[PDB]
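Accompanying notes for the structure given below.
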Amino acid sequence: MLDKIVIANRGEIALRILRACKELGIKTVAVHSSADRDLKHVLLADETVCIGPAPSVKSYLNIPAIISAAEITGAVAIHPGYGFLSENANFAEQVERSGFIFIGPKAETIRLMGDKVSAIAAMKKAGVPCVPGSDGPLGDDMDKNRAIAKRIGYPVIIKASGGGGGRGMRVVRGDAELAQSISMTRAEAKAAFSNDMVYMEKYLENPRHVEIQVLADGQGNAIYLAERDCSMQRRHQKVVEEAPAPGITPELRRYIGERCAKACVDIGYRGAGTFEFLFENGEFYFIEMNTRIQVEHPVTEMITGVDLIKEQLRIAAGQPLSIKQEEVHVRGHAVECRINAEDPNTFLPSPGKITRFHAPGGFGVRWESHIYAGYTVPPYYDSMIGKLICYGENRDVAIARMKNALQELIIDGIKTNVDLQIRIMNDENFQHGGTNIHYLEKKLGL
Amino acid sequence: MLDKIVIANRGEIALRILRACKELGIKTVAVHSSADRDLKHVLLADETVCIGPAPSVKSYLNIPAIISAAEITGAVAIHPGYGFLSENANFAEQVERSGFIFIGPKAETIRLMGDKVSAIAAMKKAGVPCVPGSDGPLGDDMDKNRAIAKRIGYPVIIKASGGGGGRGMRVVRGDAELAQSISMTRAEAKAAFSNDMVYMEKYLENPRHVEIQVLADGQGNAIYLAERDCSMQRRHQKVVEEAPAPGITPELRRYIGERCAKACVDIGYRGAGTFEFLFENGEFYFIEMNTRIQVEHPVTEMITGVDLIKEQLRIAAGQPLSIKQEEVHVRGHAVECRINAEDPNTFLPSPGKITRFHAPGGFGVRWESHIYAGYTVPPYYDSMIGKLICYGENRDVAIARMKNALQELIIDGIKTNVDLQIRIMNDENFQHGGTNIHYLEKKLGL
Amino acid sequence: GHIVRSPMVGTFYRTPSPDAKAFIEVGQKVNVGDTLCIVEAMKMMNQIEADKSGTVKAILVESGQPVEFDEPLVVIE
Amino acid sequence: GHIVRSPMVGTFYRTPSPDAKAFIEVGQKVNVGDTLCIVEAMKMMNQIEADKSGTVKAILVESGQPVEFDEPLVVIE
Amino acid sequence: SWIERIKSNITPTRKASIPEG
Ligand SMILES: Nc1ncnc2c1ncn2[C@@H]1O[C@H](COP(=O)(O)OP(=O)(O)O)[C@@H](O)[C@H]1O
Ligand SMILES: Nc1ncnc2c1ncn2[C@@H]1O[C@H](COP(=O)(O)OP(=O)(O)O)[C@@H](O)[C@H]1O
Ligand SMILES: *C(=O)CCCC[C@@H]1SC[C@@H]2NC(=O)N[C@@H]21
Ligand SMILES: *C(=O)CCCC[C@@H]1SC[C@@H]2NC(=O)N[C@@H]21
Ligand SMILES: [Mg+2]
Ligand SMILES: [Mg+2]
């Protein structure tokens, strides 16, 4: 057991972690900035500590401030949630230095999987398939670069090793723009992640983003909980995630899952992770791994009945895995929709006061959000304000429940992307299932 | 399926029926009174028809009005839900004769099981044990009455045959007040239900109200779906239900379920019904059967995964039961709390506008209600404004989840029994479980 | 002024028979005791009587259109 | 009524040592910039300098009490 | 009504030890 933990995050994940803590009887410390005093989890937390001013670089990315909050409150662990410092190896080792428990993998594990150039190598060593590509960082040897591009086959995509959030990616169709594309990708990587390293990979045009969720306790045990299907993306930022992935037969599911679990055992992984694969022609092609709880993880919780955050807390506390591989059973189909706060026709964030708010209810509808009537959405942080997960005995029931629950939801005073979700739900190809990662941009066409 | 149906009810059950209809692609007609034009299901329904003035006796109990509303809109079914006309055999026969499917049991079965004396006789015939009692309507032979009372053993209780809602029941300790109690209970029954028939039954002082859910398609098939322990009651009205009942081993569950399914097959039951019981010394004693979907069915839905109202709609359409008895699996534990708009101390209704409202959410928490910010709770109807169901992998997880959800619920502008529910949740004996049907009243210490 | 509203639920007709003369028409006024419209329910064609004598200002419904309880039909000034 | 706010999360102290004289006290006034109180965070004793000359109107936090960011520490004038 | 919370203060008695180096 953990006596007390610090929720070093905000918004929906902070509520999730606080609520799991309350269930497990763990005392919660909610560190916030000076503009986050109004957050629902901050008002529901046992102790609250204002760690910095509004900007993220001064409040939530401030490792010393979070450590000081943990120190003064006498906490024993720190849950980073997702975003900010969840995948920060410096945060991991700096939290572990000071005698605090980092709820997540080890610092070395985050360093290894944190740069895709090394993660791909580790996966190839472990037998997990990977997309053919540069198989190494890109240098200035332009002749070698073009030879590699010819070998793999055009088109090609340049991806930053430290890239995240869908940025720092450029698609190159020919040698004409290769150098300029590489230069601009390096510049963006320098300006964003402080790492100009880039690598080139084959650009599959009809894949399906299928990711595996795995729980490992760091003691030689690891399990895999079904998968997901995040193929409904815009600008490489997911919009609708669902599990289990349609069309993935139990044979293929087990084949990929057991290999993922073996790979987890290979690197001595700990906590909850996620392997991201591209599905095409029945072959999986690893692209990256997320060493943290994923935003869309609630879909995996509603089909297996396994609370992932409580599993993370138990694993951090030292207890081994209490779930056997045979005990995991997929019963149903869940569909999630991220409700952002932005102009639906311009995808620009829209901060402002929420005058009316009414969350939907019903049998199998989960609403995961921190907003409430009279909550002023701040402009400093990301635009996501909630998630809506609907569950049913089959995909059609889940989609119908989603369509019902999207109409019953009211959010006034700010420009939110609920109508986009409603029109995505009504799309016929989506109802068919198995659409590709580029389908949504084609549907919008602009 | 049914082309269109009429929801001859109001409040939470109306939303439950509307949502089940929407998921199934069924059009909905929402009949309402003149004071219920702001109900959520009325504003979400496909069609709306006003059937009468504010009082229930003129609008929601006006069988001709509901039949007319079904006729003009071209409906093909009428779903009564619970209360009002759900257990009105006259309504069933009139609806079926007019040419509309009645979503529920047959008129003959409603007549048979509604009369508690005939229900007890049929249960004894079919092999269902019953509480020792008069075994027939009370006569004028006071000598025989007192002889039977002495034989079974005092105390005894006089219950109206057509009684409901916990009214028209009187407990007798000895022969002194038997005649006067019987006469006054008969007068009360005349005043309330227009039926003075009464019967006498043995009074068990430490029972546990256990009820079984049975689904039967009326074609010779019937199944049972776990049970529910509605022990926590005040004034003979349930406050907290849960499912499955603690301490009822699977052997007893299968035993009573097989007996109840056989009884349903024998008496040609159709639809969804509930067999109430009293549990003591490992033996059940039938008391009454509810020929309608019950207020606390969501717990059964959440533990078994079977949508009961959708099953009702499918059975009414004639489809045979697609769920076998072996395919019904109980997985977890659900606890439900009824939220009423009343004084937590004086237990009197508190109608009024709701100035603010923020419903609870999270993992494994269902909020089934019809209120919103600005809703004006009318004084003409029952005081229930919603139900709150929480599900977990065991009783303790579900109760902790319930505590969090109750702490998270806001209802202002009226007086609501939320603090009482929190108190019940915090009771140590309730957390241990197995409390008797009289525990809550004794908890008040009066 | 005053509005007469349907007291029951059913189809609305103005002529007592498929081919007959309407009970009232715009213009010509009515008195307290007189039938203004027909409300059919379950093959029973009920009649509606006004309560205030005055001119038939306007008819708010159309023949054959189903109505509901408390449905405004005609306004008398 | 100027208010000096703590610039970091830590524990508040008045004496630079456990058994030393307090830096300031209510009454006795201060200058534009000088040590006023201590906030300890991860060791590394930190000194809070006033940003305004003035008199110490009051002090709001006792010694040993953890303080957060933008915690009112003292009131000057 | 968790929206209006008292904004209580932290209990100083809680102590955590960080290595000096
Ligand atoms: N090799 C590739 N071929 C085609 N598309 C890709 C490839 N790699 C990434 N993408 C696209 O970018 C998305 C995000 O890639 P990912 O490596 O997960 O980056 P991030 O770390 O930014 O999420 C993928 O879902 C996919 O749509
Ligand atoms: N024979 C009995 N012995 C003890 N208590 C009873 C008996 N019958 C009814 N009760 C009490 O009254 C409650 C309601 O009884 P029920 O017959 O279901 O009446 P109603 O139709 O009003 O709900 C039961 O849950 C139980 O607590
Ligand atoms: C019953 O099935 C429908 C027949 C009734 C038709 C009514 S009589 C009044 C109206 N006049 C007319 O021409 N048809 C309508
Ligand atoms: C590290 O183990 C803690 C050092 C705390 C130093 C401060 S100086 C004022 C107080 N006196 C003391 O001994 N501890 C406090
Ligand atoms: Mg990704
Ligand atoms: Mg009952």
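This entry, so its header tells us, was determined using electron microscopy, 3.2 Å.
The backbone N, Cα and C atoms fix where each Cβ goes, and this holds for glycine too.
Among the sequence features in Swiss-Prot, the mutagenesis site A:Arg19 to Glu is noted as follows: Loss of homodimerization. No effect on ATP binding. Swiss-Prot gives this note for the published mutagenesis A:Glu23 to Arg: Loss of homodimerization. No effect on ATP binding. The annotation ATP binding site is assigned in Swiss-Prot to A:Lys116, A:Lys159, A:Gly165, A:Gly166, A:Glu201, A:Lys202, A:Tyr203, A:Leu204, A:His209, A:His236, A:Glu276, A:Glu288 on the grounds of experimental evidence. The annotation hydrogencarbonate binding site is assigned in Swiss-Prot to A:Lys238, A:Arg292, A:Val295, A:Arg338. The Mn(2+) 1 binding site feature in Swiss-Prot is assigned to A:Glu276, A:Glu288; the stated evidence is sequence analysis. The annotation Mn(2+) 2 binding site is assigned in Swiss-Prot to A:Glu288, A:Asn290 on the grounds of sequence analysis. As a published mutagenesis entry, A:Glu296 to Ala appears in Swiss-Prot alongside the note: Severe reduction in catalytic activity. Looking at Swiss-Prot, you'll find the mutagenesis A:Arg338 to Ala noted as follows: Severe reduction in catalytic activity. For the mutagenesis experiment A:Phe363 to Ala, the note given by Swiss-Prot reads: Loss of homodimerization. No effect on ATP binding.
Overlay of Swiss-Prot annotations on the structure.
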residue  : record                         : CB count, 10 Å
A:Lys116 : ATP binding site               : 23
A:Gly165 : ATP binding site               : 12
A:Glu201 : ATP binding site               : 21
A:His209 : ATP binding site               : 21
A:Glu288 : Mn(2+) 1 binding site          : 20
A:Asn290 : Mn(2+) 2 binding site          : 20
A:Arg292 : hydrogencarbonate binding site : 25
A:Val295 : hydrogencarbonate binding site : 20
A:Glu296 : mutagenesis position           : 23
A:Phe363 : mutagenesis position           : 23
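Between A:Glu201 (ATP binding site) and A:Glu288 (Mn(2+) 1 binding site), the C-alpha separation comes to 12 Å. Only A:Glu296, A:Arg338, from the recorded positions A:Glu23, A:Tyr203, A:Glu288, A:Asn290, A:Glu296, A:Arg338, place their Cα within 10 Å of the Cα belonging to A:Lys238 (hydrogencarbonate binding site). Look at the Cβ of each of the recorded positions A:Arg19, A:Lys238, A:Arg338 and count the other Cβ atoms within 10 Å; the largest number goes with A:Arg19. Here the Cα atom of A:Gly165 (ATP binding site) is found 11 Å from that of A:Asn290 (Mn(2+) 2 binding site). Secondary structure at A:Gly165 (ATP binding site), taken from DSSP and collapsed to helix, strand or coil, is coil.
In terms of Cα distance, the recorded positions that sit within 10 Å of A:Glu288 (Mn(2+) 1 binding site) are A:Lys116, A:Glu276, chosen from A:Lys116, A:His209, A:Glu276, A:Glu296. Cβ neighbours within 10 Å of A:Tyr203 (ATP binding site), excluding its own Cβ and spanning all shown chains: 19. Compared over the recorded positions A:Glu23, A:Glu276, the count of CB atoms lying within 10 A of a residue's CB peaks at A:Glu23. Residues A:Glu276, taken from the recorded positions A:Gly165, A:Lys238, A:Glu276, A:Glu296, A:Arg338, are distinguished by a CB atom under 6 angstroms from ligand 5. For ligand 1, the neighbouring recorded positions among A:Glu23, A:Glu201, A:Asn290, A:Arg292, A:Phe363 are A:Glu201, by Cβ distance under 6 Å. Rounded to a whole number, the C-alpha distance linking A:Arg19 (mutagenesis position) with A:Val295 (hydrogencarbonate binding site) is 16 angstrom.
Neighbours of A:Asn290 (Mn(2+) 2 binding site) among the recorded positions A:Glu23, A:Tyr203, A:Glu296, A:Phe363, defined as a Cα within 10 Å of its Cα, are absent: none qualifies. Across the structure, A:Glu296 (mutagenesis position) and A:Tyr203 (ATP binding site) place their CA atoms 25 angstrom apart. Those recorded positions from the list A:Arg19, A:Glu23, A:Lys238, A:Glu276, A:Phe363 that have a Cβ under 8 Å from chain B Cβ atoms: A:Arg19, A:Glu23, A:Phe363.
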